[PDB]
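K.L.:
Please see the structure below; I have some questions.
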Amino acid sequence: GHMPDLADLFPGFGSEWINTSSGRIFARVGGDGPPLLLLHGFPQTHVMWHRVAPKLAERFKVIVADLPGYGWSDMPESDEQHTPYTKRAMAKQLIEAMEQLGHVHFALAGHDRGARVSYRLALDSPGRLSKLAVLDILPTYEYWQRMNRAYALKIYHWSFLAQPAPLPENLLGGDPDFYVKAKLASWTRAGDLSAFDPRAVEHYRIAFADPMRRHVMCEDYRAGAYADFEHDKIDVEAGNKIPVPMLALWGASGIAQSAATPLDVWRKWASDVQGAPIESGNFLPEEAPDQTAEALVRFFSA
Amino acid sequence: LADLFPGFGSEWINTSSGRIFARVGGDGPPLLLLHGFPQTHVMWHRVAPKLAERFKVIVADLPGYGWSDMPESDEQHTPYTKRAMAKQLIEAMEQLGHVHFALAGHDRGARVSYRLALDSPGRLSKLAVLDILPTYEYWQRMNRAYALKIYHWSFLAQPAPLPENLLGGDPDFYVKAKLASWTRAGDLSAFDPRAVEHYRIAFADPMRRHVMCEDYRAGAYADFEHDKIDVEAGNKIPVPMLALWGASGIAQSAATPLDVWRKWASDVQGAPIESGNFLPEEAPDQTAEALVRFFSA
Ligand SMILES: [Ca+2]
Ligand SMILES: [Ca+2]
Ligand SMILES: [Cl-]
Ligand SMILES: [Cl-]
Ligand SMILES: [Cl-]
Ligand SMILES: [Cl-]
C-alpha cells in the first residue's frame, strides 16, 4: 500500500492496482489454485478478510479486492442515478478487473455490500462464476419488501444514507470517527469492537475519515434504495433465479436474519443454494473466522 | 431575536413539569396554538394576529421547546410523549383559568393536540390539526417509499447518543435543510428571516436537540402504542375538528388525509391548501381564513 502508517494484514500476499474503464481496483493477491475473488462491504475495506484469506490461500488463488470507490480503489464520479455505485456497475467493473488477471470464470465470495455485488454479478453474468457465496445478506429487494415500523427502527441506515446529498455527508462529516466506530461495534454479536483487530479498525477508520470515501458510501446506499432495488425487482418479478451453485452464510445475530429465514429467502432467488447460520453478528469473517474459512473452503473445493 | 407578535404579551406559565412560555394576545374565547419541529411558537406569527381579532390567543412553546423548560426525560421518553405534553399544557391552561378552549396544532403540536382530544375531550370546544395524520397511521404506512420520505422518524428515534452526536456537527445546516426541504419552494424563502433565526438559535442548543430526539423516540414507541390502543378500541375524537394540509406536504404523501381523519374523528372537515408542510408560514392568509371561519362557528 501507499499509506505509510497502515498495517499489512496479509503477510506474504502481493498486490495489484488493476485498471478498468471505471478506475483502478486495488487488491491483495495470494495463494495458488482455482481463482477466488473476495469482496468486502460497509463500512470496511478488503482488510476485513485478513483472518480468512490466508487459510483460503492454502487452497485457492485469492484476490482480495477493494470495491469500486472503497479503500484504495479509485472513486469514479457519480451521476444522478448513482450509476458507478450500483451493484450492476460494480459487478461489471470487477469482471473487467478479473479479466486483466486472466480470470474469466472464477469463484466469488462477498460480504455485505460486496455480497450484493456478487449476487447481482450472478444474475447479470452467471457465466463468469463457478460458484458463489453470499455472507450476511438477503437481496436488497427483500430488505425493502420487509419494511415496516419495526424494521425501519431496527435497521435505520438504509433510509438515512440514501437521503439526497449533501444531507448524510454533512451529518457524517462532523465526527466521522464516532460514527464508523459505533457502527462497527453495534453490528457485532457483543456490541463492542472486541471482534476486530485494532489494526483493521484503523484501516476502516482512515477510509471513513476521507469525505470522498464517505460520499461513495452514501452513493452505494442511494443505489441500494433506487437502481439496485429496481434491478432486483425486475428479477424477482420475472422469476429469474441464479443458476450458479450458491452458499448463503449469515450471523445468527446479524441483519439478514432480523425478520427472515435466510435460506428460504435465498431459495426464491437461486436454484442450487445451501446455507447455514454461524453464531456471530454481521461481520462473519472477523467474528467467526475459522468457521467462515472452513465453510468457504469446503463449499468451493467441493 | 425579533418580536413578531404585535399586540401580544409574554407569559411564563408554571406547571408541575416546568414553565411553559407563551405569547398571549386578544380577547374573547380562548385559543391555544401549538407549533412543531424544528420550530417554536414563532411559527404562528403570520396567523396569530388575525386570530386575535376574535379570540384570546395563547401561542405556547411545547414542553422542552423554545423557551419552555426542559423536564428530565426517562427511559420511556415520558415527558415528551404526546400524552404527557398534553397533560402539562392542560395544567398550563388551568393556570390561566382555561378549562375549555379551542386548540390548533401544527406538526408535533398537532400530535399533542389530537392526543389531548382523545385523552381529555372535555377540555376542547374545537380542534384544528395542520399538516399531520395520526402517528399510528404514519407507522402503518412505513414501507420503502415512506421510509425514504420520512427517514427522520426512524433516524431521530435511534437510541441516544447517535442522532445527538450527528446533529451537533453542523446544527444550523440540518435545521435549515429541514425547514427548506419541507416547503413547496425547497428553500428558505417562505419564512421570515427573523423567524428562521428563532428556529436556528433553538436548534443550536444541544439540550434542545436532545428534547427533539426524545420527542421522536416517543413518537416511535409510547405515542404509537397509545394510538394503537385507541384504534383497537375504535375510539374517535368527538370534538368538532378541522384538518388542513399542504397539497405538497407529508400528510398527503402516502394517504388521503380526510379519509384518514374520518377514521379517528366523528365530526371532521378539512381541505388541502397549496403549500408545503409549513401552512401557517407558506400560506398564511388561507390558513388564517380557514381557522377563523372554523373557530368562530
Ligand atoms: Ca492446491
Ligand atoms: Ca397525495
Ligand atoms: Cl451499469
Ligand atoms: Cl439484508
Ligand atoms: Cl470461528
Ligand atoms: Cl410530525
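Numbering, chain B: per Swiss-Prot, residues 4-300 in sequence.
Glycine residues also receive a Cβ, built from the backbone N, Cα and C atoms like all the rest.
Per Swiss-Prot, the features are:
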DOMAIN    B:32-270  domain 'AB hydrolase-1'
MUTAGEN   B:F40 to A  Reduced catalytic rate. Minor effect on substrate affinity
MUTAGEN   B:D110 to N  Loss of enzyme activity
ACT_SITE  B:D110  active site, nucleophile
BINDING   B:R111, B:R114, B:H155, B:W156, B:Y219  fluoroacetate binding site
MUTAGEN   B:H155 to N  Reduced catalytic rate with fluoroacetate, but increased catalytic rate with chloroacetate. Minor effect on substrate affinity
MUTAGEN   B:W156 to H  Reduced catalytic rate. Reduced substrate affinity
MUTAGEN   B:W185 to F  Reduced catalytic rate. Minor effect on substrate affinity
MUTAGEN   B:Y219 to F  Reduced catalytic rate. Minor effect on substrate affinity
K.L.:
Cα of B:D110 (mutagenesis position) to Cα of B:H155 (mutagenesis position): how many Å, rounded?
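P.N.:
For B:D110 (mutagenesis position) versus B:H155 (mutagenesis position), the Cα atoms are 14 Å apart.
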K.L.:
List only the single closest residue to B:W156 (mutagenesis position), chosen from the recorded positions B:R111, B:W185, B:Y219 by CA-CA distance.
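P.N.:
Nearest in space to B:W156 (mutagenesis position), counting only the recorded positions, is B:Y219.
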K.L.:
Give the number of CB atoms, excluding that of B:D110 (mutagenesis position) itself, located within 10 Å of its CB.
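P.N.:
Step by step: centre on the Cβ of B:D110 (mutagenesis position), count other Cβ atoms within 10 Å, giving 25.
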K.L.:
Which chain-mates of B:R114 (fluoroacetate binding site) that are at least 6 residues away have a CB under 8 A from its CB, listed by sequence?
P.N.:
B:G39, B:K85, B:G108, B:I135, B:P137, B:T138, B:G222, B:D226
K.L.:
Using the Cβ centroid of B:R111, B:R114, B:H155, B:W156, B:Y219 as the reference point for the fluoroacetate site, which residues of the same chain not in that list have Cβ within 8 Å?
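P.N.:
Along the chain, the qualifying residues are B:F40, B:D110, B:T138, B:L159, B:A160, B:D218, B:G222.
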K.L.:
Round to a whole number and give the Cα-to-Cα distance in Å for the pair B:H155 (mutagenesis position) and B:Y219 (mutagenesis position).
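P.N.:
Approximately 8 Å lies between the Cα of B:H155 (mutagenesis position) and that of B:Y219 (mutagenesis position).
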K.L.:
Provide the number of Cβ atoms within 10 Å of the Cβ of B:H155 (mutagenesis position), excluding the reference atom itself.
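P.N.:
Its Cβ has 20 other Cβ atoms within 10 Å.
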K.L.:
Of the recorded positions B:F40, B:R111, B:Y219, which sits closest to B:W185 (mutagenesis position) by Cα distance?
P.N.:
B:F40
K.L.:
How big is the gap, in Å, between the Cα of B:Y219 (mutagenesis position) and that of B:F40 (mutagenesis position), rounded to a whole number?
P.N.:
10
K.L.:
Around the C-beta of B:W185 (mutagenesis position), how many further C-beta atoms are within 10 angstroms, looking at every protein chain?
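P.N.:
21, counting other Cβ atoms within 10 Å of B:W185 (mutagenesis position).
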K.L.:
Does DSSP give B:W156 (mutagenesis position) helix, strand or coil?
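P.N.:
In three-state terms, B:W156 (mutagenesis position) counts as helix.
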